Amino acid sequence: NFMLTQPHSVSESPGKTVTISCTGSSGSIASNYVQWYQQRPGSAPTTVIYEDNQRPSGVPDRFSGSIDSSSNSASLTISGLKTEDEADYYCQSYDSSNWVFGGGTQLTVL
Amino acid sequence: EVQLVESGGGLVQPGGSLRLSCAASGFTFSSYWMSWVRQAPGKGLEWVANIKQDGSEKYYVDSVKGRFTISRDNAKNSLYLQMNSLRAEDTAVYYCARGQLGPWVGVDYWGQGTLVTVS
Amino acid sequence: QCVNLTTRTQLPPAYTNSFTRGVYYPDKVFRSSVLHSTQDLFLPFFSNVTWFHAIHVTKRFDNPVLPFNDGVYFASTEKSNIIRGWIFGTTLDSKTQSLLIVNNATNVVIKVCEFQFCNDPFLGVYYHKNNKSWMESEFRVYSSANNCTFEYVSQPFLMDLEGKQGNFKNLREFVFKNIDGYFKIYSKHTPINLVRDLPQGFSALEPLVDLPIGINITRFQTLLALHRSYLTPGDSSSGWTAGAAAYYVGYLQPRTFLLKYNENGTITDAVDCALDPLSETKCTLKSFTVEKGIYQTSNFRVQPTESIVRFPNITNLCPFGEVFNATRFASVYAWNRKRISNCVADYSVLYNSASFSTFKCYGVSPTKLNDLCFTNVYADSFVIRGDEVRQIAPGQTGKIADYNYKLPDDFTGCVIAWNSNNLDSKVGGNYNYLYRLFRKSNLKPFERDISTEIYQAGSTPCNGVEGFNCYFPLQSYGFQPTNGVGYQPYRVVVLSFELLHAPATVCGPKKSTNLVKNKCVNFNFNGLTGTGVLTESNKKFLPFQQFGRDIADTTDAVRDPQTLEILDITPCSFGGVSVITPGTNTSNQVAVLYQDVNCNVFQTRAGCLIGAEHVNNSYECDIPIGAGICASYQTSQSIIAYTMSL
Ligand SMILES: *[C@@H]1O[C@H](CO)[C@@H](O[C@@H]2O[C@H](CO)[C@@H](O)[C@H](O)[C@H]2NC(C)=O)[C@H](O)[C@H]1NC(C)=O
Ligand SMILES: *[C@@H]1O[C@H](CO)[C@@H](O)[C@H](O)[C@H]1NC(C)=O
Ligand SMILES: *[C@@H]1O[C@H](CO)[C@@H](O)[C@H](O)[C@H]1NC(C)=O
Ligand SMILES: *[C@@H]1O[C@H](CO)[C@@H](O)[C@H](O)[C@H]1NC(C)=O
Ligand SMILES: *[C@@H]1O[C@H](CO)[C@@H](O)[C@H](O)[C@H]1NC(C)=O
Ligand SMILES: *[C@@H]1O[C@H](CO)[C@@H](O)[C@H](O)[C@H]1NC(C)=O
Ligand SMILES: *[C@@H]1O[C@H](CO)[C@@H](O)[C@H](O)[C@H]1NC(C)=O
Ligand SMILES: *[C@@H]1O[C@H](CO)[C@@H](O)[C@H](O)[C@H]1NC(C)=O
Ligand SMILES: *[C@@H]1O[C@H](CO)[C@@H](O)[C@H](O)[C@H]1NC(C)=O
């Protein structure tokens, strides 16, 4: 019964660094890889951070990730906070032959 | 550059049978994992099903367990998704999700999708 | 302030041809009777140029924001002085420094700041009722600016603001350049009597000014002036007039030009080197007169198209089966150690399956594993319950992590874990698996212990018997079929990869593209990156050889490893471009000759000759070519090739 807990409205700030936390409760998220997905509102989703330490070609370096095993939470950090950030983020892990997705964190006011 | 085309919806039926297809090109279909992912309109993401490259192993979520089926072939580079005993919760848009090495790398691939509503 | 225009019917832009235009002085030096070649950005001769219209008679007003490439050419055949100035910039939103040249009726100023432009800056001209003269009042080019670092006021050029519909009488050219942050303007006023299809005359453009600016420029716009007489209502919505005007815009590209100088040090003629073979022959000889004979200008070389890789047949595999499909598994305190080497690594079935629960690869990324080749591969195996699985990762501490198995903090390997409850436990439970609870101190990574001595925790020894303050560090596990998920047994296999000075013995799988032949392609058959064709040979090879050389000691025969075919290696083609010239004051066309390249077009013994027609009859020859065949200019009249007569 693994679930991932993350907020829904954060990072409503102009031009600085803000972190978003995704955490689980049933087990440790540091055992397997977690991924962050970025979706255009009303069109195809994409992916910003994967492998916990990788980002798809063409993705700007502003985005970064980290893992805190003490609080059992995963942190996603965006540095530039430019005008191309109007999306909702998701947090995705794997327990045993199944996939669970995050609730969603809407970010519109940049 | 990988092209994904999905056209399987566009009609409403209560508790009937539906046929969805995802067409893929630009890569080798018989060497990577495959998956299907759906999203309710206005809600968050959730996972539906996944299949191996050869179609030997197919897994689903416990909500749709008992029903649902997925099959594949590598000759025509296409997917087969068949559904039965639909409910009102099934109003969602469906994306065929492409894997790289397995369930650990991530989804990283989303189609445009097809709007599917039931009424 | 600015206003917006309304949608109307316009005219699409057309394209015209330049005729020996766009030549300026490339330096500030003096050359007299010198044929000097320089590398600088000019306008190529007979090149496609962009043409815009500005005549009212309809309502053609097209001033788009054209991009600024490396150097531009701006030629205007202005007659009634309708053109005013030019502006430059990158984003045009008061974010970057942006340039403003307006030649005004009183003085010429050059201000470059973050002005706020509208969608179409323009100058408005009004006709006064009492005064029979045209004056400019609507100063609508920007709103305001914040700050800048440069400004320049030029000479007070006198302008006429009256607009007419007559034929053009003057031609003005402008060249704008930007290297290393320095702005160049080249201009020259040349009177002409023409309206369209600019003449083939030559006129070098002298430098005008050299403002140091040091900003980025990528977009530019044109400013135009319209008239408001008594006929039009005076509103800039649907009724206006602008007289007759026209302007041309061109883009400069880097080319090599040979410039002719006279005794006065003025440019007279220019000849290119990459436009015509005759021009190349003229510019290579550093002379404007070419006599009859053979000439060599440059070389010709074919480039490879594809890149094919055909590795040998991969049948070698690593023993990854029985190390995972093991019926018996050792205890945690006596974990097995197996070395895997001298085999082709195959991790495809390792990640393509999903029966495992943990696939965390520390140090190295598992997304690229077939490309990495290692020296030694080690694989441990032990069983641990589902609670003590996160303790396997380095950094964490616990009973298993510090008393039975410890991993180094610089691990560059992978951990594989999966659940097997029915196989590892019967209905009665398993009690044959042991583990350590106590140890004198901590355990150094990659160190195992086999001693089962009684551990003492207090100060008083117990004389080696069971009693108080000392117990058995070794203890068994209790397993149940109906226990919790975290108490179920899990099988953990840890992979370790290390690099030493020995040659690499493990490697990933090898792909193989399709084989094409009889084409200039590149291949890498495990010993060389050779580019060339692959013809079918008729010589067999002994069944132990993969390479092959010749008398000149060049690898020219390599066997295909997957089909056992012998293919030869040959360079694609190379040579030079020879040209035959009839001479000066006799003709103007040349013919291209290749020394050994095999293909109007005549296939001669001495290579390939094009542009010369072969004839069967024979005369005395003057221009030698080779192999008993010459060339001559004979009857109109064209360049003919024939066998020489003795
Ligand atoms: C032992 O290892 C082999 C290698 O993966 C496994 O063999 C595969 O098993 C799957 C099970 O569905 C088959 O689909 C494949 O075709 C098999 N491949 C080969 C080459 O035989 C085997 O399952 C493993 N044994 C156990 C008990 O899991
Ligand atoms: C210029 O370009 C147009 C279309 O792009 C073409 O029709 C025309 O022939 C070109 N001019 C020359 C001299 O090649
Ligand atoms: C002509 O235009 C320039 C451009 O800014 C301006 O500085 C100058 O004052 C104008 N002349 C008159 C007489 O207003
Ligand atoms: C103001 O001028 C300085 C030069 O003194 C320049 O470096 C700076 O970029 C200017 N301000 C803006 C907003 O560009
Ligand atoms: C202007 O743009 C060029 C190219 O985009 C860049 O090299 C230069 O650093 C930029 N300068 C400023 C001040 O933004
Ligand atoms: C240029 O040189 C020629 C050669 O003598 C001479 O006739 C002519 O007057 C010179 N022109 C100028 C402007 O000096
Ligand atoms: C290489 O292997 C393939 C199958 O993997 C086989 O069909 C082919 O004959 C082999 N080539 C040889 C043995 O030269
Ligand atoms: C030149 O090439 C053509 C076609 O590629 C061929 O028929 C001809 O024999 C070649 N000439 C020589 C001398 O090999
Ligand atoms: C030249 O004349 C001979 C006479 O037999 C003929 O065979 C040959 O084809 C002729 N060549 C040309 C180029 O007309």
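Note that chain C is numbered according to Swiss-Prot, with residues 14-70, 76-617, 641-676, 689-699 shown in order.
Each Cβ is built from the backbone N, Cα and C atoms, and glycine gets one as well.
If you check Swiss-Prot, you get these features:
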- C:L18 to F: In strain: Beta/B.1.351, Gamma/P.1, 19B/501Y (VARIANT)
- C:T19 to R: In strain: Delta/B.1.617.2, Omicron/BA.2, Omicron/BA.2.12.1, Omicron/BA.2.75, Omicron/BA.4, Omicron/BA.5 (VARIANT)
- C:334-527: domain 'BetaCoV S1-CTD' (DOMAIN)
- C:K417 to N: In strain: Beta/B.1.351, Omicron/BA.1, Omicron/BA.2, Omicron/BA.2.12.1, Omicron/BA.2.75, Omicron/BA.4, Omicron/BA.5, Omicron/BQ.1.1, Omicron/XBB.1.5, Omicron/EG.5.1; May enhance affinity to human ACE2 receptor (VARIANT)
- C:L452 to Q: In strain: Omicron/BA.2.12.1 (VARIANT)
- C:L452 to R: In strain: Delta/B.1.617.2, Epsilon/B.1.427/B.1.429, Kappa/B.1.617.1, Lambda/C.37, 19B/501Y, Omicron/BA.4, Omicron/BA.5, Omicron/BQ.1.1; Contributes to cellular immunity evasion and increases infectivity (VARIANT)
- C:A475 to V: Increased resistance to neutralizing antibodies (MUTAGEN)
- C:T478 to K: In strain: Delta/B.1.617.2, Omicron/BA.1, Omicron/BA.2, Omicron/BA.2.12.1, Omicron/BA.2.75, Omicron/BA.4, Omicron/BA.5, Omicron/BQ.1.1, Omicron/XBB.1.5, Omicron/EG.5.1 (VARIANT)
- C:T547 to K: In strain: Omicron/BA.1 (VARIANT)
- C:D614 to G: Increase of pseudotyped VSV particle production ex vivo. Increase of viral load in hamster upper respiratory tract. Produces more infectious particles when cultured in primary human epithelial cells; increases replication and transmissibility in hamsters and ferrets (MUTAGEN)
- C:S673 to A: No effect on O-glycosylation by host GALNT1 (MUTAGEN)
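Put simply, C:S673 is the one of the recorded positions C:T19, C:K417, C:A475, C:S673 whose Cα lies nearest to the Cα of C:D614 (mutagenesis position). Look at the Cβ of each of the recorded positions C:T19, C:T478, C:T547, C:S673 and count the other Cβ atoms within 10 Å; the largest number goes with C:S673. The recorded positions listed here are C:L18, C:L452, C:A475; among them, C:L452 has the most other Cβ atoms within 10 Å of its own Cβ.
Taking a C-beta cut-off of under 8 angstroms and a sequence separation of 6 or more, C:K417 (variant position) has the following same-chain neighbours: C:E406, C:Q409, C:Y453, C:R454, C:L455.
Note: the CA-CA distance between C:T547 (variant position) and C:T478 (variant position) rounds to 74 Å. Of the recorded residues, C:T478 (variant position) and C:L452 (variant position) place their C-alpha atoms 27 Å from one another. When the C-alpha distances from C:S673 (mutagenesis position) to the recorded positions C:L18, C:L452, C:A475 are tabulated, the minimum falls on C:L18. Distance between Cα atoms for C:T19 (variant position) and C:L452 (variant position): 88 Å, as a whole number. When the alpha carbons of C:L452 (variant position) and C:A475 (mutagenesis position) are compared, the span between them is 20 angstrom.
Separating the Cα atoms of C:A475 (mutagenesis position) and C:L18 (variant position) is a whole-number distance of 93 Å.
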